[PDB]
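Trainee: I have a structure I would like to understand better, so I am pasting it below and will then ask my questions one at a time.
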Amino acid sequence: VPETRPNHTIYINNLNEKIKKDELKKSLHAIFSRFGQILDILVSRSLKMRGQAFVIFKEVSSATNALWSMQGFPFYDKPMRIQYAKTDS
C-alpha cells in the first residue's frame, strides 16, 4: 500500500544495489535536480538501506512532479519505485 500523502521527500525503492553510494547520489541528482531544489539525497552503505534512497526537495510540488515523472523510470536498468516519504506522525 503506497504512501499517498504528498511530502517534500520521496522514498525511492528497487534501485540497483551494485552501484557505489557516491555514483548513485551523483546519478540521482542528475535526473532529479530538474524538479527543483534538492536539500539532500540520503543513500546508505547498510543492509537496511541498500536499494533505497531519499530525495529531500525544498518544495512538496517538486516531489509530486518528480514522483509522477520518474515513477518506473529505468535507472541502471531497473524501474525505480517512487512513493512519498512516510508522514510526520
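Numbering of chain A is taken from Swiss-Prot, so the residues present carry the numbers 3-91, in order.
If you're wondering, the header gives X-ray crystallography, 2.5 Å.
For all residues, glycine too, the Cβ spot is worked out from N, Cα and C.
Annotations for this protein, taken from Swiss-Prot, read as follows:
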MUTAGEN   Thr11 to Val  Abolishes RNA binding
MUTAGEN   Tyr13 to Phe  Substantially reduces RNA binding
MUTAGEN   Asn15 to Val  Abolishes RNA binding
MUTAGEN   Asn16 to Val  Substantially reduces RNA binding
MUTAGEN   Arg52 to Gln  Abolishes RNA binding
Trainee: Expressed to the nearest Å, what is the distance separating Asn15 (mutagenesis position) and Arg52 (mutagenesis position) at their Cα atoms?
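Mentor: Spelling it out, the Cα of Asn15 (mutagenesis position) and the Cα of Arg52 (mutagenesis position) are 9 Å apart.
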Trainee: Would you kindly give the Cα-Cα distance separating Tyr13 (mutagenesis position) and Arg52 (mutagenesis position), rounded to the nearest Å?
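Mentor: Checking the Cα atoms of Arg52 (mutagenesis position) and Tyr13 (mutagenesis position) gives a distance of 13 Å.
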Trainee: May I ask which residues of the same chain, at least 6 positions away in sequence, place their Cβ under 8 angstroms from the Cβ of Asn16 (mutagenesis position)?
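Mentor: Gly53, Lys80, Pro81, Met82, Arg83 - these are the non-local Cβ neighbours of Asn16 (mutagenesis position), listed in sequence order.
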Trainee: DSSP three-state call for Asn16 (mutagenesis position): helix, strand or coil?
Mentor: coil
Trainee: Please work out the number of neighbouring Cβ atoms within 10 Å of the Cβ of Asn15 (mutagenesis position), leaving out its own Cβ.
Mentor: 14
Trainee: What are the sequence-distant neighbours of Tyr13 (mutagenesis position), meaning same chain, six or more residues apart, C-beta distance under 8 angstroms?
Mentor: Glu5, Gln54, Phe56, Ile84, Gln85, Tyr86, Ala87, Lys88
Trainee: So if I draw a 10 Å sphere around the Cβ of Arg52 (mutagenesis position), how many other Cβ atoms end up inside it?
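Mentor: Its Cβ shell of radius 10 Å holds 11 other Cβ atoms.
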Trainee: Return the residues near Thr11 (mutagenesis position) by Cβ distance under 8 Å, restricted to its own chain and a separation of at least 6 in sequence.
Mentor: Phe56, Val57, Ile58, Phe59, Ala65, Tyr86, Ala87
